[PDB]
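Here is the structure we will look at, set down as structure tokens.
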Amino acid sequence: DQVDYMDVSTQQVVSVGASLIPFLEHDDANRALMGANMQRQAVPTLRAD
Amino acid sequence: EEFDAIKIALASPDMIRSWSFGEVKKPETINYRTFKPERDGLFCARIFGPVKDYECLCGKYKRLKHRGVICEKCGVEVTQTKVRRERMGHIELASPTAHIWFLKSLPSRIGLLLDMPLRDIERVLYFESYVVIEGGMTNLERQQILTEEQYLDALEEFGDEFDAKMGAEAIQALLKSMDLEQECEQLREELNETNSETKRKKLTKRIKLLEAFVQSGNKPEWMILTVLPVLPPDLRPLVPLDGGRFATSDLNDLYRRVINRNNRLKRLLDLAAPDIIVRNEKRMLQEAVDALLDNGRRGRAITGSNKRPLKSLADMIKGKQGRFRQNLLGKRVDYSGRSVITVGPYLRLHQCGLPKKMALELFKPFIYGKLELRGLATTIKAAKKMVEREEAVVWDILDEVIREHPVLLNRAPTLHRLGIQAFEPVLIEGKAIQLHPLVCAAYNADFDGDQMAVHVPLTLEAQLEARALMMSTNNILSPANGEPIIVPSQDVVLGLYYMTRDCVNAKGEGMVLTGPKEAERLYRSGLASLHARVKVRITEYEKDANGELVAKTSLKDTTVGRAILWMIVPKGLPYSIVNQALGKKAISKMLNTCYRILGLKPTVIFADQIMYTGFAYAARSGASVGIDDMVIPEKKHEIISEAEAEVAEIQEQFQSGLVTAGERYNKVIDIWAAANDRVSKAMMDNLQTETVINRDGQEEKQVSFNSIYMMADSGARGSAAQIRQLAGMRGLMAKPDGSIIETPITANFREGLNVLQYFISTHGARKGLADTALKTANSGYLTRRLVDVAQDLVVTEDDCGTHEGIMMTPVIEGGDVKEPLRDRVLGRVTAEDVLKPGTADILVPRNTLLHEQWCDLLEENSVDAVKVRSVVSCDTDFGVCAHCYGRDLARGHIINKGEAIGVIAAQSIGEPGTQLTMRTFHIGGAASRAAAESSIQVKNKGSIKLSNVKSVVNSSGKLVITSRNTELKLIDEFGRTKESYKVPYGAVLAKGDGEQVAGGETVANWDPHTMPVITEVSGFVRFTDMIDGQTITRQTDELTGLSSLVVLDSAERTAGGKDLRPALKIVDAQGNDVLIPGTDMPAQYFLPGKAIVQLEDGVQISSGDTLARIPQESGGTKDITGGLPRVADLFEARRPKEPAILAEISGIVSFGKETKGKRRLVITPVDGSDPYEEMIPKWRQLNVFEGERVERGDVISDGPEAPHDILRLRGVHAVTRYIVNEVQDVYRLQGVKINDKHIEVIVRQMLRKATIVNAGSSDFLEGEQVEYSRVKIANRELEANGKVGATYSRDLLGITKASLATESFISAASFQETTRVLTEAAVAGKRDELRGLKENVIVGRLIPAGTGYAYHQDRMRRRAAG
RNA sequence: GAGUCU
Ligand SMILES: [Mg+2]
Ligand SMILES: [Mg+2]
Ligand SMILES: [Zn+2]
Ligand SMILES: [Zn+2]
């Protein structure tokens, strides 16, 4: 009865970069940071797989 | 070109014109259409020279046919264009302008010399007020400022009787008139009558100036510039950008302002304009000249078009981007490249993969040289095209040059010398460098895209230096610590671990093999596992008393894999070395064993063979990482539910108002920190001994072969700490502050963190990664400071003939011996003849190296402490002797003469601070302190032996300690210190002093989150200076009304009770004071700030009761970041805020008079009847209880020691041991291995200078601090020839100051303070004779050390002999 | 100014 509000989605504390990391829940914050930053640096290949 | 030394002086107006080859009288640069030097412009050809080689402007005289010909038409000399960067110029300023470096750079120089304030001089410069230069009648005083109104007074009344003027003219005439000989005498003679400290400081500095000013050949006139020199054009170029745009230096823009205002000034003086207009122009000239020299110093820096300020001349000398640090102490280099590195596990330790196309561009001149010799190319242009086409013949020649021709490889950051190593190149197919895995540790190079720089040693000297010194195979041990840096990691450890480790039966148990080759036969044949227990015949070679190897054959009970590994093992090592399951820590000892038994060659081959087989068997194993490998204990949810209830209990008692917020905070962290231990102990117990196997008998168990466990147990990668976060419990996370978050993460990475647990984890993630970027600069700046002081220090002598050294007791601190005597004393010349206990036969000679053989004998006879020859104690003037330093830790043998110890020492200290700032920070997430030191449990039986302890028995019947630095020893049967502990103040001992205890007995017990104030007498409590609201506060509860009192400190205290000291005074039943037994001290314990008190006024007490409880909040996890400031402060020799007081002279104490709380000590020694008095604060409760036989350097006030007070009272050896122990304790907390000799190196440089007290027979006399080396060379001649002996006192210096104190100004200006160093050297007329390494690195000479040591001393005999 | 190795 004391509850006033609730988080809308499970994803809201994270960014767009970090939302695309699967199993982010099992990754260290330090490595997750570099992973989201390197995911941006990923050159697109000849065949989009 | 070749020369002896460099000198700095002021530029005379006459001297400036000598450098000039014409006056720039116009600001014009170039004609916009015909792009040429303008008529007497900034880029004039008539003055600075021709643009092309040997070509005048008009083009009348061309080439060398007309050699030294000055054209009549344009007026331009037919010479090389080289003359344009070399010839200078000048500007004849119509009015004098002060030099800003000799005005603003404090001390003011112009003001210090005139004894006239800087404010007063500036008023004259900007024409606000006149200054009297020489008042004829002394009505008007000299150097008295007269305001514009006060000038009008004297003008009508006196007129010619006074000569007061205004502007830089007045300050220059003021500097002209002053006589240095007459004023200097007067300052000397008039210092006698007063004799204070700041007069004698400033008047003596003025005498030093006046004397140095005369002897330097400088005149005070030259402080003010009448002439302004011009920089050569090429050094401030106007060059064309590719497009039509041009580009120019910021100096051209500042020169143009100066010339415009100087030319306009000349015209306004021609026009005889009013003085108002003339003054404005003189102000603007000063501004433009001061902006040219140093832009941002006097006022707002003059900005150009970009909004940034214009870069001045001073700027191109000063700081980082100055010539010194960027273009002279460091350089861009030819025959260099870089690339992304990758593994080369096929390579040998002396090899590196060097790409084809890199090596082609790198070794170009050597190819053109072979192509002419083989007769393939006629000229170099022909050879150039052969290489450009990449002909088949060229690859073959490239291959020919590179054989037996080393290349240097470098990584950033270059923390220590092993950051550059030499290798023999192997040409490869791709574009990527292949690096040897074993040297990866030295470089700190992981292959995740690191880049490494390539350098070609061109000269034959350099090829030999690369191969002899810097080769990878030559550099195995670390220079920091006598241990191998070349040590297998990752797969290699895991592979030998998997090989050696045994397992229950397995395939083929209890077999019997002919040799290590039949073990490889049954393994490869597939009839035996590597883990099968088997009897094997192995023949081990153990070395005899002489060099000869003795062969011994025996049946050995080892596994198949252990037999196979013996094949790698060279002959010389026992079989016992490969009989254990090998991990990283053991494999490191294998190469250290092998290095000391066999040599260099065997270790290099052994290290490789270990690498090869280690990788191979790692791959065979198929060790992997799955989610099932992260076993969680079944009893985790059980532990958390118990621990949650425990923490809920303190939080519910906090709502009641029994426990406070600070108490709960520390108490909750202890419950969770022990719960993390409980879960992790359950995890490693359910992980390590989980494998339960059925042997051919029935059933037994062994260590688990869980893949992750093997990886952490072997030490290949990870540790038990990491496995907590994976399988067990994540733990307490650290706040960005450093303090610990109260809610820890229960979950682990296998189970997954929820939304909040991640959000909490990020606090600690970012703070770690933040220190990796930011705090590395504080640490790396330490590396820099340490190098600049130790730089010049080199092994000069074989043996100094000194008999001195530092006594090295073994570091037995905290139960287990942290560092044996053996480790600390290894590779050090025995100072004094140290024999065995029975003093009747010498055991070790005075002048002998400490080899591992001698060190083993020290443990046999149980040598407790050993006096050892140190670097500090060396009596060498020039540098240090080989004996005092001892063994080169990197080489494992006596150090060579010529090797540069200073830089090696600075690097070894600086590196681990710097790199560990990046290590447990990227890796760091969680906090893991366990500072809950509640109680000491003694482990061996012993008699209890306390030292520096003064305790008192309490009502309970318990020995309560009332002394701060109490130590507890553990004495064995014969009488030697085995264990040592720190017992704190107000601690309860189980047994007193001398009593026997058993093993596993709690000998001491106390509360860690509180620092109690305990009494020494019984009676009643009295409140003194404890007014509510001013000094303390008060808060009550309910029904009854228990109130606690909290003492406010100067932060939470009003101005009313500032000088009031709050204390709980002891009284008896009558109401009078209670004297402390055997002293005239009425009992009074002073309570400090934030001191919580439960007992209110009027409470009966016994001796040993706790009066107040001072909170002890230190929940910060000590990483490198919190300890490095301590290390910086120790090396910089800073007194703390509360230095402990020490006795200056040995003798009988008598307490004296008092100043309203503050104590005096008129101590009158037995021999020295003359007294020594010294003031003491009120609140410092003293350890010494007066009337006592106190010696030099006895702790009077408890607290931290100033290193100055240590050196001053207890000599050099005391302060050396204070710095070594205190600094090294910080590195020991972090597990960093640095030999004491490296700290001792820098301490020696800190103990450089010395102040001369008594007069000498030279020109030292009194007050003048000179280097130690110099005064001793004088004392050698004085002791023999006679005349007045010079009494002395060695002074301690911080790093930053000792670096600037060096006589070499080029070393000083290259370090820091470039603006100040150059001005103080210029006025003293100092000459730097280029002593140290920085000086020769700058001038581009051979280092006067290392290989060039021999060459520099050969020049020095040429100088002596005629 | 946006990155890469520490
Ligand atoms: Mg790596
Ligand atoms: Mg890397
Ligand atoms: Zn000409
Ligand atoms: Zn010596």
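Using the numbering of Swiss-Prot, the residues shown for chain A are 648-696, in order.
Each Cβ is built from the backbone N, Cα and C atoms, and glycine gets one as well.
Database features, via Swiss-Prot:
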MUTAGEN   A:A665 to E  Resistant to antibiotics salinamide A and B
MUTAGEN   A:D675 to A or G  Resistant to antibiotics salinamide A and B
MUTAGEN   A:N677 to H or K  Resistant to antibiotics salinamide A and B
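If you take the Cα of A:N677 (mutagenesis position) and the Cα of A:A665 (mutagenesis position), they are about 12 angstrom apart, rounded to a whole number. Here the Cα atom of A:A665 (mutagenesis position) is found 12 Å from that of A:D675 (mutagenesis position). In the shown protein chains, 21 other C-beta atoms lie within 10 A of the C-beta of A:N677 (mutagenesis position).
Within 10 Å of the Cβ of A:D675 (mutagenesis position) there are 20 other Cβ atoms, across all protein chains. A:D675 (mutagenesis position) falls outside any helix or strand according to DSSP and counts as coil. Taking all protein chains in view, 19 other C-beta atoms sit within 10 angstroms of the C-beta of A:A665 (mutagenesis position).
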